[PDB]
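**Student:** This is the structure I have questions about; it appears just below.
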Amino acid sequence: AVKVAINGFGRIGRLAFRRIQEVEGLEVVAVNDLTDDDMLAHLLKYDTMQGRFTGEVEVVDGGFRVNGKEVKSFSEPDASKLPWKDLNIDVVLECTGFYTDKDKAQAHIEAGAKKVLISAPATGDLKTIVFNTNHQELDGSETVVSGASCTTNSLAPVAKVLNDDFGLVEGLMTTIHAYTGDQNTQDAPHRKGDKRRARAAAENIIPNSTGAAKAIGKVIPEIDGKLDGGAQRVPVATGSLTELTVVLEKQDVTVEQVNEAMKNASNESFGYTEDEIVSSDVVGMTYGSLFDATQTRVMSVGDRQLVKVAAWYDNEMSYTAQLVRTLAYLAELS
Amino acid sequence: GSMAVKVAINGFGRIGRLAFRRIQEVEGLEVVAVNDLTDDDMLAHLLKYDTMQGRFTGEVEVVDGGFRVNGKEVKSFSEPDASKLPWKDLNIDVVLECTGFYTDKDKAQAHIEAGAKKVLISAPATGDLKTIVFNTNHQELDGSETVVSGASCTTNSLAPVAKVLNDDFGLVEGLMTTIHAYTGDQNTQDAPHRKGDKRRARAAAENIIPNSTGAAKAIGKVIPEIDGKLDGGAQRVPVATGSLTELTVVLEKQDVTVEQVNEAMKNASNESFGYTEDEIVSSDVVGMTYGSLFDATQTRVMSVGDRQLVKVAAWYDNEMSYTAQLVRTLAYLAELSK
Amino acid sequence: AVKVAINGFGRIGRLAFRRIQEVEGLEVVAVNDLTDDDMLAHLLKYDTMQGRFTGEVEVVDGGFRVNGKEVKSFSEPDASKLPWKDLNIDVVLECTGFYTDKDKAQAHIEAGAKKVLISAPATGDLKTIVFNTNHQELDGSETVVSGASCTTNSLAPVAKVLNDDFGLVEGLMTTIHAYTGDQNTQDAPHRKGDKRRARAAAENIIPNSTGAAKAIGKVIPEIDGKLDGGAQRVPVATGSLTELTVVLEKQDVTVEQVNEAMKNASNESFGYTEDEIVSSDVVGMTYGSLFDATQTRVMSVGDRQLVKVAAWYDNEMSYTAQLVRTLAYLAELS
Amino acid sequence: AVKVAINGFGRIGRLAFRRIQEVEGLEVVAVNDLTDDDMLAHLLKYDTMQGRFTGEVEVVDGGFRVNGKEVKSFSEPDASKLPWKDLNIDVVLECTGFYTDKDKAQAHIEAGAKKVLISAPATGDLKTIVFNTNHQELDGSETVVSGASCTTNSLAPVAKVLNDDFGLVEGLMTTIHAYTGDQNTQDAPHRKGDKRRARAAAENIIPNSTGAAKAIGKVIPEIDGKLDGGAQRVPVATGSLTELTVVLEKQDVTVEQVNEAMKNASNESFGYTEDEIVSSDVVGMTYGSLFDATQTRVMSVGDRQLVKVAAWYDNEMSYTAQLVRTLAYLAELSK
Ligand SMILES: NC(=O)c1ccc[n+]([C@@H]2O[C@H](COP(=O)([O-])OP(=O)(O)OC[C@H]3O[C@@H](n4cnc5c(N)ncnc54)[C@H](O)[C@@H]3O)[C@@H](O)[C@H]2O)c1
Ligand SMILES: NC(=O)c1ccc[n+]([C@@H]2O[C@H](COP(=O)([O-])OP(=O)(O)OC[C@H]3O[C@@H](n4cnc5c(N)ncnc54)[C@H](O)[C@@H]3O)[C@@H](O)[C@H]2O)c1
Ligand SMILES: NC(=O)c1ccc[n+]([C@@H]2O[C@H](COP(=O)([O-])OP(=O)(O)OC[C@H]3O[C@@H](n4cnc5c(N)ncnc54)[C@H](O)[C@@H]3O)[C@@H](O)[C@H]2O)c1
Ligand SMILES: NC(=O)c1ccc[n+]([C@@H]2O[C@H](COP(=O)([O-])OP(=O)(O)OC[C@H]3O[C@@H](n4cnc5c(N)ncnc54)[C@H](O)[C@@H]3O)[C@@H](O)[C@H]2O)c1
């Protein structure tokens with residue numbers, strides 16, 4: 001099996017560990033964080049939104065044991081000091097949020113890892129990958145790769161269909177997004193100086209920035225610069241919705257045409273539904289994006305149209321499933 | 001001679017109780033009677049204590065036939081059929097119709113039959129009546145009306161924004177999403193829904209819930225010159241009050257900037273339409289009395305060549321923002337029939 | 001198979017349906033509620049806290065079809081008008097909340113049903129059953145039975161151990177309880193005139209009454225009148241905790257003695273844990289009561305002691321699992 | 001006026017600032033935190049649970065201006081490096097959560113402050129004060145003082161009445177408590193290694209420890225060791241309840257006797273209600289404890305009784321009001 005180390009055993013890190021248990025060919029041999037083994041094991045076992053871990057978890061000397069298999073744990077904030085060479089790490093899943101740059105993530109390579117896959121958008125000379133939209137741009141020689149964002153994984157397959165089938169002129173996005181760990185529990189100073197993420201997460205509708213639409217060109221180059229938009233963080237603990245409003249080249253477009261085009265492009269990454277679901281219904285789902293045909297709207301005044309669509313995503317498990325698909329493909333290629 | 005306008009509140013719910021509270025601070029208007037489907041102890045308690053809007057500042061005491069507020073008697077009734085209420089005997093000038101069950105001109109006429117002079121419905125309503133957003137189209141009321149709609153919370157948030165966009169830039173078309181606080185028409189836990197809505201059927205405080213709204217689709221009732229040019233829906237989310245309306249538009253004027261849009265909105269600001277450049281969140285608008293609060297920090301202009309999309313957002317307290325507007329319209333409607 | 005009808009396809013009714021799919025010899029052939037079939041099918045498929053239904057549901061002519069088998073649906077507010085005789089109904093699961101009385105529940109017997117099991121405490125000359133505490137009191141001749149309450153199922157096995165091993169003098173209970181459908185979404189008049197259940201359910205700590213401790217004698221006769229207490233409804237959608245503070249006959253009681261006695265009494269209904277869990281960790285669990293050893297306290301001043309214990313329960317699934325156990329047992333005996 | 005510096009402009013720090021605007025002869029001249037002035041001014045202006053600050057707040061050179069008064073701001077994590085001598089600080093209101101110990105808080109004294117009042121329980125040789133229960137124990141010479149906890153402030157006036165009027169044998173407590181900033185937004189490693197405070201704050205009933213009952217003897221010495229108990233953190237953003245179950249020496253006790261005793265002891269710190277309120281009703285209240293007569297229970301089996309009572313508190317504003325009362329009193333002494 002391909003030997004995986006997880007750096008940052010947080011929401012994405014732990015869910016990635018869970019997902020990897022189901023993927024033949026990938027094995028987590030080590031985890032790194034900033035805490036004790038009792039804490040690591042406990043948070044793997046128990047998960048507020050994603051439910052209890054299926055297998056058995058036991059704290060042992062040097063880490064924890066999951067279903068018989070030992071996992072080595074470390075508590076090293078400086079990635080360059082990790083014993084990746086000694087453990088023969090093939091790929092690091094970088095999930096801390098503190099190495100979201102090619103040069104920063106290179107620390108893992110210096111430490112002895114063969115490759116790094118970052119669980120977030122990242123700057124620098126690297127490829128940004130949404131599985132089943134642009135993963136074929138990987139050839140296996142890459143040392144550092146980005147798995148994009150939760151929102152980009154929800155948006156990319158939708159934007160691709162709109163452009164391919166109708167011709168995208170321009171568009172604006174709003175994602176109604178579950179609150180995340182970069183937000184405060186109570187009103188308090190925020191480390192990034194963000195006066196909105198400073199506010200009590202579970203008691204507010206909170207406007208905030210996102211790169212998903214603005215930076216869509218890193219995943220779909222042919223629509224580079226044609227999208228922008230933002231986010232509204234709301235009091236659900238996981239589960240999100242991306243709404244997109246577009247101008248198209250094709251004219252006299254119908255709701256039926258848009259839905260059929262989306263249904264035709266469905267796969268394991270891009271789901272299609274006509275059920276009147278709500279955010280809790282997508283918790284734990286493994287589609288990167290779930291197109292909701294019930295929300296499609298077309299505004300027509302004369303020969304001028306606006307087309308609006310919406311797609312659900314579990315910002316946790318939807319993204320994690322996509323990240324692990326990319327991880328496996330990156331591993332297979334090399 | 002001159003007297004305070006005698007108001008009766010039908011439906012002592014969220015809007016009804018907040019209207020009562022608001023009227024306490026508006027001179028020339030007095031609530032003499034309330035009607036609901038419960039006991040006086042319950043009515044007094046819910047007036048006194050309010051989860052989101054805070055403790056009532058007056059003194060509330062249950063008495064014979066109703067309750068006393070700061071020494072002033074309010075008559076209470078528990079009659080589901082509006083035509084049976086003693087509006088004649090009580091000399092009722094205007095009924096604030098806040099039950100959600102008389103949202104129709106013919107149905108709301110029951111209050112007029114009962115002896116009230118006028119009815120203002122706290123919601124969109126069917127029939128041949130006028131739909132009024134204060135400080136957008138209230139001057140369309142001539143005084144001959146007997147049944148009027150106070151529009152919706154969302155329409156009150158949307159209308160001043162849509163008017164500025166059209167007046168200054170020319171509205172071609174647009175789409176709206178309101179990120180809206182959950183309301184009493186939603187279930188506490190997943191359960192069958194009275195109106196058959198499979199989404200309002202779901203646990204209100206645990207979900208992002210898509211739902212329809214008339215605000216954009218029916219904007220033409222308030223701003224006739226943009227009839228049919230808007231559409232959109234709602235996303236109900238787990239805040240108990242406080243909402244946001246986002247509007248994405250195509251405009252006639254070219255090379256529009258964020259600065260131009262913000263300045264145009266600021267110039268249109270009044271007691272109904274507020275303006276902010278502060279990075280606020282939903283809890284910051286709870287209890288506010290603007291019908292709509294334009295958030296300049298959320299303005300975006302997408303340009304690709306000569307083609308532009310403009311996006312704006314305005315906050316509203318679906319409860320107090322709408323209530324303040326409703327009371328403004330109430331006062332004006334009574335003023336016309338001196 | 002035992003032919004089951006569910007009156008009231010609500011939280012307990014639907015979860016009972018789900019659990020029955022896992023029990024050979026138990027079959028739901030009919031459901032009665034006050035809504036359409038599309039609604040019933042949708043709420044079976046999608047569940048905010050309990051997750052997506054495993055199998056597949058299809059709306060048909062008579063009602064709905066689940067995994068091949070058809071389920072008939074009705075809309076009679078008066079249960080005596082239901083065609084239970086024609087459908088040869090063996091047991092009605094009474095889950096509406098409107099027939100919580102022996103004489104009221106008799107409506108189903110008049111309609112043609114052989115037995116009624118009410119999913120709540122009930123007034124009248126009937127047996128109140130907590131599975132694995134007093135289910136042996138059933139002989140199979142009963143026509144109307146109560147499955148008790150969620151809180152009683154959490155409390156009974158704990159109270160029994162305390163009395164058996166230490167001698168119960170007296171106690172007081174508080175359950176920190178998930179909000180339920182008998183509470184309002186927003187501050188509004190309450191149908192029962194309850195000024196506290198009138199308040200916004202998900203925004204408040206709300207004191208309220210319970211019959212679990214006061215009526216414990218219906219399940220454990222030897223401690224009748226020895227307990228009382230109440231509830232505090234809080235903003236979690238499901239998952240609850242029962243705390244019990246008692247005076248005991250035995251002296252010099254220790255935390256270890258209490259925990260060991262509870263562990264020794266553990267079974268499929270009564271769980272034991274030493275893990276530092278929280279409420280979300282018990283969502284979907286099938287124990288009727290999960291004793292939490294980390295919460296045990298003994299206060300000693302001279303020869304006088306107060307003993308405090310706590311047990312978790314999913315007021316939904318914990319109760320439902322117990323109700324179906326009692327159903328299967330009652331159906332087996334005659 | 002007594003010159004106050006606030007260390008840690010957080011929930012308690014900011015509410016204390018607001019409360020000090022209500023107290024004559026007490027001025028906040030300086031604030032220290034770990035952020036910039038834009039953020040400090042914003043969080044003073046806008047408050048999710050406690051509402052908008054009514055006055056004018058503007059960012060100026062070297063801090064911010066509130067209602068015509070300049071507040072100097074700093075961003076220094078090491079308290080011994082603060083300019084307290086230069087600013088002539090009379091009392092530091094220590095609200096960071098990182099100086100809850102006599103010897104650690106001495107850093108403020110070394111920096112030039114005359115006194116320190118800690119906004120939490122604290123270790124070391126100091127007094128622990130619940131205003132209107134034991135503030136008379138202060139004489140004005142103390143250099144470092146603890147303002148106790150939110151829970152202790154809710155508990156002490158109740159426990160005192162129960163002992164004075166009925167004779168306290170023993171008791172156990174549970175506080176059903178709003179979630180606070182020491183809890184995580186999502187399930188995540190917890191800085192203090194608490195596996196329960198690690199969990200998503202607003203989605204769980206979370207058992208946790210509290211010292212309020214176990215350490216009541218610091219406030220009421222005559223009942224030292226007679227109480228214990230813990231907390232259940234629940235998804236309300238502020239507003240809490242303390243439930244206390246006791247054995248008393250007085251026999252044949254009634255609900256009426258207990259309720260009357262509590263009402264007789266009511267003052268500006270200890271309120272009394274017979275209304276069927278809920279947690280949101282106490283948000284922003286200034287009583288340290290609100291006794292709820294509707295929740296009083298007496299369980300009798302033979303001559304053996306268990307007595308249960310409950311008191312509400314806004315863990316934020318109730319505690320803050322008490323802290324500022326103690327602050328004013330401490331300042332008034334030795335003037
Ligand atoms: N919905 C989501 O939560 C979501 C979705 C997609 C992507 N992401 C991205 O994934 C990353 C992690 O997000 P998360 O929500 O899991 O955050 P998290 O806080 O839950 O996880 C981060 C973990 O990394 C650990 N950590 C921090 N610094 C470290 C260091 N220097 N060395 C080792 N461990 C360290 C922390 O202890 C924590 O456990 C972020 O970049 C985020 O943008 C999050
Ligand atoms: N955000 C908002 O809550 C909001 C905003 C704008 C408009 N509205 C509209 O205002 C109306 C009331 O909404 P609400 O949120 O206050 O609902 P609510 O449920 O809180 O209030 C309705 C009240 O009317 C009472 N009632 C029902 N039928 C009655 C009858 N036949 N006779 C007398 N009383 C009766 C109920 O007991 C209840 O107290 C609705 O039409 C709604 O669409 C609501
Ligand atoms: N935690 C819990 O939800 C829980 C736990 C244990 C016991 N219970 C008990 O179970 C019962 C149901 O609880 P619930 O939470 O599922 O309530 P619910 O409101 O979710 O379900 C009740 C269902 O019964 C239907 N109904 C009402 N009147 C009817 C009638 N006359 N005829 C046919 N159907 C009717 C309603 O449409 C609704 O779908 C109650 O007695 C409750 O006390 C609930
Ligand atoms: N319910 C309550 O929130 C409550 C009630 C009673 C007592 N307390 C106590 O009050 C204290 C603060 O609680 P809070 O809820 O306001 O916490 P908080 O997180 O909201 O505020 C703490 C503030 O101190 C700042 N800070 C941290 N380290 C610092 C340093 N070294 N130098 C300067 N500033 C620093 C932080 O940036 C933050 O703004 C804690 O000891 C807590 O136990 C809290």
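We count from 1, first residue shown onward.
If you're wondering, the header gives X-ray crystallography, 1.7 Å.
Placed from the backbone N, Cα and C atoms, the Cβ positions cover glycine too.
As annotated in Swiss-Prot:
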- B:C153: active site, nucleophile (ACT_SITE)
- B:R14, B:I15, B:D36, B:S122, B:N318: NAD(+) binding site (BINDING)
- B:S152, B:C153, B:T154, B:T183, B:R200, B:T213, B:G214, B:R236: D-glyceraldehyde 3-phosphate binding site (BINDING)
- B:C153 to S (Swiss-Prot position 151): Loss of dehydrogenase activity (MUTAGEN)
- B:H180 to N (Swiss-Prot position 178): Loss of dehydrogenase activity (MUTAGEN)
**Student:** Going by DSSP, is B:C153 (mutagenesis position) sitting in a helix, a strand, or coil?
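**Tutor:** Looking at the DSSP assignment, B:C153 (mutagenesis position) belongs to a helix.
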**Student:** Translate the DSSP assignment of B:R236 (D-glyceraldehyde 3-phosphate binding site) into the three-state scheme.
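**Tutor:** Where B:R236 (D-glyceraldehyde 3-phosphate binding site) sits, the three-state DSSP reduction gives strand.
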**Student:** Restricting the comparison to the binding-site residues B:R14, B:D36, B:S122, B:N318, which residue's C-alpha is spatially nearest the C-alpha of B:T154 (D-glyceraldehyde 3-phosphate binding site)?
**Tutor:** B:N318
**Student:** What's the CA to CA span in angstrom from B:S152 (D-glyceraldehyde 3-phosphate binding site) over to B:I15 (NAD(+) binding site)?
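**Tutor:** Each residue's Cα considered, B:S152 (D-glyceraldehyde 3-phosphate binding site) and B:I15 (NAD(+) binding site) end up 11 Å apart.
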**Student:** Among B:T154, B:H180, B:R200, B:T213, B:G214, B:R236, which recorded positions lie by ligand 2, judged by Cβ under 6 Å to any atom?
**Tutor:** none
**Student:** In terms of Cβ proximity below 8 Å, which binding-site residues out of B:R14, B:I15, B:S122, B:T213 neighbour chain C?
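**Tutor:** Only B:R14 pass the 8 Å Cβ test.
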**Student:** For B:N318 (NAD(+) binding site), what residues in its own chain, 6 or more apart in sequence, show a Cβ-Cβ distance under 8 Å?
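**Tutor:** Looking at Cβ-Cβ distances below 8 Å from B:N318 (NAD(+) binding site), excluding near sequence neighbours, one finds B:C153, B:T154, B:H180, B:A181, B:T183, B:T241, B:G242, B:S243.
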**Student:** Long-range same-chain neighbours of B:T213 (D-glyceraldehyde 3-phosphate binding site), Cβ under 8 Å, sequence gap at least 6?
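**Tutor:** B:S152, B:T154, B:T178, B:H180, B:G232, B:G233, B:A234 - these are the non-local Cβ neighbours of B:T213 (D-glyceraldehyde 3-phosphate binding site), listed in sequence order.
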**Student:** List, in sequence order, the same-chain residues at least six positions removed whose CB sits under 8 Å from that of B:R200 (D-glyceraldehyde 3-phosphate binding site)?
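**Tutor:** The answer is B:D185, B:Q186, B:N187, B:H193, B:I209, B:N211, B:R236.
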**Student:** In DSSP terms, helix, strand or coil for B:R14 (NAD(+) binding site)?
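**Tutor:** It is helical.
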**Student:** With Cβ-Cβ distance below 8 Å and at least 6 positions apart along the chain, what are the contacts of B:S122 (NAD(+) binding site)? List them in sequence order.
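**Tutor:** Listed in sequence order, they are B:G11, B:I15, B:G16, B:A19, B:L96, B:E97, B:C98, B:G150, B:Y322, B:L326.
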**Student:** Between B:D36 (NAD(+) binding site) and B:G214 (D-glyceraldehyde 3-phosphate binding site), how many Å separate their Cα atoms?
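**Tutor:** One finds 27 Å between the Cα atoms of these residues.
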**Student:** Compute all pairwise C-alpha distances among B:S152, B:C153, B:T154, B:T183, B:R200, B:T213, B:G214, B:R236, the residues listed as binding D-glyceraldehyde 3-phosphate, and give the largest one in whole angstrom.
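**Tutor:** The span, Cα to Cα at its widest, is 18 Å.
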**Student:** Neighbour count, 10 Å Cβ-Cβ cut-off, for B:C153 (mutagenesis position): what number do you get?
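**Tutor:** So the Cβ neighbour count for B:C153 (mutagenesis position) comes to 31.
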